[PDB]
Protein chains: 2
Amino acid sequence: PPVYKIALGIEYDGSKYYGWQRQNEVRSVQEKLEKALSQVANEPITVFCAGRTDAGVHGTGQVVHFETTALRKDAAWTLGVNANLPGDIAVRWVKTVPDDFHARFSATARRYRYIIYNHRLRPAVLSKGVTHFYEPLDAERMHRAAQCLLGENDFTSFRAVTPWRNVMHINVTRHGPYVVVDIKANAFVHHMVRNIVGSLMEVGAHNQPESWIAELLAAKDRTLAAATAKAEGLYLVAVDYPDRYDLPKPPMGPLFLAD
Amino acid sequence: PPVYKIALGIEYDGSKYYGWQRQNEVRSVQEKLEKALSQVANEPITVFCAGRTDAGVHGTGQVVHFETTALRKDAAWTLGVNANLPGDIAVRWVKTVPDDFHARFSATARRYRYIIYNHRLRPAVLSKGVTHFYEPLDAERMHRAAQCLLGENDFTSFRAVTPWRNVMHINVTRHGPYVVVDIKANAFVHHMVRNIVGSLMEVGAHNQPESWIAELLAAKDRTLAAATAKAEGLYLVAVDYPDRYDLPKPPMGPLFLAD
RNA sequence: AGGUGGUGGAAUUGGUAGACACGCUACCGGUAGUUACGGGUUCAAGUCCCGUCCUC
RNA sequence: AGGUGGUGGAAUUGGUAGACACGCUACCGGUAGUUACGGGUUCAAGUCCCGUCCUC
Ligand SMILES: [K+]
Ligand SMILES: [K+]
Ligand SMILES: [K+]
Ligand SMILES: [K+]
């Protein structure tokens, strides 16, 4: 028998499942995906995702892979799949990927995106999927201050307690009344991202200094900075890989929000 | 007793209710809004909305009004309300509006917005709320051809069978992989909007002539043009009013999608 | 000057209260389990008045 | 050349089938109610093969 390895770019609005990973009781993405996906090969399939993203967390670039003895025409895998998939999980693309690949492992670096309302007045354009902030923010600052964590420092101050991850780019802008964050750090420590935002969103609305970003970073402490950033607003928009593999990689959303 | 009239800009993701208007059995916006809203004055309230928008139809500018003998500090009306409101209905603003006002009636002209995916691959960034199209579209055209219904003609060709409504602006663009439509016609005939899109979306993917827009318009027939446009993708982003009244009017979404 | 779940610690500074972190018991990363009292005003009270009983 | 709910009329041209329109019975704008047959291949068949029985 020939086992075929193929990773696929899946896309999923969180909001309603309890995160990625399984565990007999409730319901997860993987659960959903695993099942459907495997139903289409009669050989019970198990997926290997590249970012065990948890509850109320969205993805639009999450990519997974797996092996099988079954064979398709790139269709069951694309069109097929999300057909047996609940309208909040989709496939985006597929690729006959070389055995030496790994999703979690071949991975080289990630990129998340944080969204936020600001009207002072909870949105209705779907709750779960944005988190809105009250008191008025300041982009110029948000981004202004954050832009220095790219150094590389001890993020031990943002790990919910190797605290040496490498940041490549920060970026905090206000496309509309929303403010949008994005980062492409080599790797990530627990939440972080999230504890970053809070501890950055704080600076946004003032209440804290502009320079303060460098304080707690250097300070090197979690039990100092701002509260972890809600949840319903994270967007894993794509994980970076090597070009040997050559994945298909399209617009990372989460919506019009251009790459 | 002094009855107070006040209209308020409400915002609502459709998707899950069965439209605006009530009727003992199921569940509607108005139902939701009516209730909550009225709970906050102990005088059973009835709303008067300015666009009885139906099932799976979104609003982000829908505005309603009503009268009451109760009195507030602009808070129960804003913050209060959507607190007693399900996360898919929000208030956006309120205004102590002059008795001579009317929501449906004082209205002068409307503006809808249509969204669409195009990946060939159903999105997961919430279904209900977008409708995605298969075969690849053409904005340059979409908008190119539509731009002539602003004349005013017999739309009797788009009324699901006075078929003389006045169009002020059409507009069909591709902010991202989405294509986005918007129109500000004085008034509207049954669906229309919707039957327009289909009969315009057709031109988008070809299958029909570029000039064809003027054909059926002049043709003056419904049982000729393309199928009515899905549903889960309409966005009543604001209704235009007179400046005597002076409403507060903020960004019309539906998201970052800038005014 | 105040008092919130097994603690710390918050509440668009009248609005689904317990966010966010944290601790031990289970159980195949989860899910379960282990607003001081009495009134009052208001459409609503952790937050506002009258009180009893606490507290550095 | 084909055959789909009370009809017309479609199905990312193997994928939750009945979209979109339309007709009469109720009932305080709604909600209810009034894939030709037998097999086969495939993980899946309105759509693909073998068939019976229809059809301009
Ligand atoms: K206040
Ligand atoms: K045991
Ligand atoms: K095909
Ligand atoms: K009767």
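What you see of chain A is 7-167, 173-270, where the numbers are those given in Swiss-Prot.
Determined via X-ray crystallography, 4.0 Å.
Just so you know, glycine gets a Cβ as well, placed from its N, Cα and C.
Swiss-Prot gives this note for the published mutagenesis A:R58 to A: Loss of activity. For A:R58 (mutagenesis position), applying a Cβ distance below 8 Å and a minimum sequence separation of six or more within one chain yields A:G25, A:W26, A:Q27. DSSP classifies A:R58 (mutagenesis position) as coil under the three-state reduction.
The active site, nucleophile annotation in Swiss-Prot covers A:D60. Taking Cβ-Cβ distances under 8 Å and a sequence gap of 6 or more within the same chain, the neighbours of A:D60 (active site, nucleophile) are A:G25, A:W26.
Look at Swiss-Prot and you will find A:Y118 tagged as substrate binding site. Within its own chain, A:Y118 (substrate binding site) has A:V192, A:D193, A:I194, A:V204, A:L245, A:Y246, A:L247, A:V248 as residues 6 or more apart in sequence whose C-beta sits under 8 angstroms from its own.
The Cα of A:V167 and the Cα of A:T173, which border 5 unmodelled residues, are 12 Å apart.
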